[PDB]
Amino acid sequence: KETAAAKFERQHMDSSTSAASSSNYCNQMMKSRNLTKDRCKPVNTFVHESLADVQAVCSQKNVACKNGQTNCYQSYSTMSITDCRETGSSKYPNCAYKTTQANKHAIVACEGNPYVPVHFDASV
Ligand SMILES: [Cl-]
Ligand SMILES: [Cl-]
Ligand SMILES: [Cl-]
Ligand SMILES: [Cl-]
Ligand SMILES: [Cl-]
């Protein structure tokens, strides 16, 4: 299958650009990370920082996750993040996304040994 840590990398990491391309950034990334294979993933966030900086969030501020679990952590600093969300024109197999880029704190759930990100909970 895919491990939880590897799925978090594929779905949420983009260390190759400092910030969302243009308005088409999300259409391109949602497709290349295979998030539009059988259906259009409705919402997905990409973090534009090194993998090491995102992994380090797991030893930063411990905060509750939205679902009540207590293994979430909020980055001490803001990070460049792009939220990708389907627009009304989106309809599989022609997915379409709005791209919203901003500098926000990343909140991730962590698990395992090594203790690394396994879910993206929110940005603030
Ligand atoms: Cl892995
Ligand atoms: Cl892999
Ligand atoms: Cl894949
Ligand atoms: Cl997300
Ligand atoms: Cl996730």
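Residue numbering in chain A adheres to Swiss-Prot, whereby the residues present occupy positions 27-150 in order.
Quick reminder: no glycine exception, Cβ is built from N, Cα and C everywhere.
Per Swiss-Prot, these features apply:
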ACT_SITE  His38  active site, proton acceptor
ACT_SITE  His145  active site, proton donor
BINDING   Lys33, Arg36, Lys67, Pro68, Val69, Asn70, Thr71, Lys92, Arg111  substrate binding site
MUTAGEN   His38 to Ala  Loss of activity
MUTAGEN   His145 to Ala  Loss of activity
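Location within the structure of each feature annotated in Swiss-Prot.
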residue : record                 : DSSP (3 states)
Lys33   : substrate binding site : helix
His38   : mutagenesis position   : helix
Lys67   : substrate binding site : coil
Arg111  : substrate binding site : strand
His145  : mutagenesis position   : strand
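Residues listed for substrate, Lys33, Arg36, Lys67, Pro68, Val69, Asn70, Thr71, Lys92, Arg111, cover a largest CA to CA span of 22 Å. For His145 (mutagenesis position), applying a Cβ distance below 8 Å and a minimum sequence separation of six or more within one chain yields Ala30, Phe34, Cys91, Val134, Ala135.
On the backbone, the CA of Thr71 (substrate binding site) and the CA of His38 (mutagenesis position) stand 6 Å apart.
Put plainly, the binding-site residues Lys33, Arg111 were compared by Cβ crowding within 10 Å, and the winner is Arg111. Long-range Cβ neighbours of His38 (mutagenesis position) (same chain, at least 6 residues apart, Cβ-Cβ under 8 Å): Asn70, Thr71, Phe72, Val73, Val80, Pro143, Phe146. Screening the recorded positions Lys67, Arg111, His145 for a C-beta under 6 A from any atom of ligand 5 leaves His145. Under a cutoff of 8 A between CB atoms, and with a sequence separation of 6+ in the same chain, the neighbours of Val69 (substrate binding site) are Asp109, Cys110, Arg111, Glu112. Taking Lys33, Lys67, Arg111, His145 as the candidate recorded positions, the subset whose CB lies under 6 angstroms from any atom of ligand 4 is empty. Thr71 (substrate binding site) is surrounded by 19 other CB atoms, counting those within 10 A of its CB over all protein chains shown.
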